[PDB]
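A short worksheet on the structure shown next.
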Amino acid sequence: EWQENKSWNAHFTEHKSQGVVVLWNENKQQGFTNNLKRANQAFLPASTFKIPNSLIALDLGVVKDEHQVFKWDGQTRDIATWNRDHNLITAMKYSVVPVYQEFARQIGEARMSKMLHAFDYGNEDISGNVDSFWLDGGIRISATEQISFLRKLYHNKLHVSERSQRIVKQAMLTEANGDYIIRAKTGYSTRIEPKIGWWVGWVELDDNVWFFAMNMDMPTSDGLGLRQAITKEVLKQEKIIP
Ligand SMILES: COC(=O)c1ccccc1-c1cccc(C(=O)O)c1
């Protein structure tokens, strides 16, 4: 069962933006979205792909654990936090593309493709360059498809070891307080129109889990903070967080 709630559209329009929020109640196995059509429209995953990429890299031994240091290659890039050493935790936190591009190159096309099919991830198409296909290649995934993938990850049901899934879920840790835990990954797709921002993950409560996946038009980087802000307004409206 799915239900549409266009009242959430107010949260996007107050910022003159457009997008979709998709919520899934795990206990009740019920979904909610403001836009059933956009909820099933497929976009580039961009840095949300760092979830599956991390899983594959860990399971194949490309990444040993969350402490392995990936040394900066010495190339100054326009994002300051990228010009330093990183481990899996910080590379996720700061969405350090060049680290994951090296992951992908060491994974290779053949194993990457076979693993995304085992994950049933989006359209499972890695066409493009192995080190950027999730940024300007052929891979596509919808908001509802994100939730389906994240739900498997939460239950350790993806076709990789339990360890790899626990480690990635640790690396996804974004916020935690006395009321909730959020594990999620942001995304920013700019190389192919339409330019969008992602935020996908779930909300852990004492007695339930709310999975979420949102994307929204993002014509400039100035609005990236809206990905979390709009999502949280929906969570508040549905009384999922205070
Ligand atoms: C693809 O383009 C950028 O990533 C980008 C471009 C301009 C300014 C900032 C970023 C950036 C950097 C780090 C994280 C995020 C994010 O929140 O996913 C975004």
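All chain A residue numbers match Swiss-Prot; in order, they span 24-265.
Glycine is no exception: its Cβ is also placed from the backbone N, Cα and C atoms.
Marked as active site, acyl-ester intermediate by Swiss-Prot: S70. The DSSP secondary structure for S70 (mutagenesis position) is helix.
If you look up Swiss-Prot, you'll see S70, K73, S118, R250 marked as beta-lactam binding site. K73 (beta-lactam binding site) has a Cβ environment of 27 other Cβ atoms inside 10 Å.
Record note (Swiss-Prot), mutagenesis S70 to G: Increases thermal stability. Abolishes hydrolysis of cephalothin and decreases catalytic efficiency about 60-fold with respect to ampicillin. The unchanged residue is displayed.
Spatially close to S70 (mutagenesis position) yet at least six residues away along the chain are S118, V120, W157, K208, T209, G210, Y211, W221, judged by Cβ distances under 8 angstroms. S70 to A appears in Swiss-Prot as a published mutagenesis result, with the remark: Does not alter thermal stability.
Quoted from Swiss-Prot, the note on mutagenesis experiment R189 to A is: No significant effect on catalytic efficiency with respect to ampicillin. Very little reduction in dimerization at neutral pH. Predominantly monomer at neutral pH; when associated with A-206. Slightly decreases thermal stability. Significantly decreases thermal stability; when associated with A-206. DSSP classifies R189 (mutagenesis position) as helix under the three-state reduction. Around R189 (mutagenesis position), the C-beta neighbours below 8 angstroms that are at least 6 residues distant in the chain are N179.
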Counting across all protein chains shown, how many other Cβ atoms sit within 10 Å of the Cβ of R250 (beta-lactam binding site)? 24
Kindly point out which of the recorded positions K73, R189, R250 have a C-beta less than 6 Å from some atom of ligand 1. none
Return the count of C-beta atoms lying within 10 angstroms of the C-beta of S118 (beta-lactam binding site), excluding that atom itself. 19
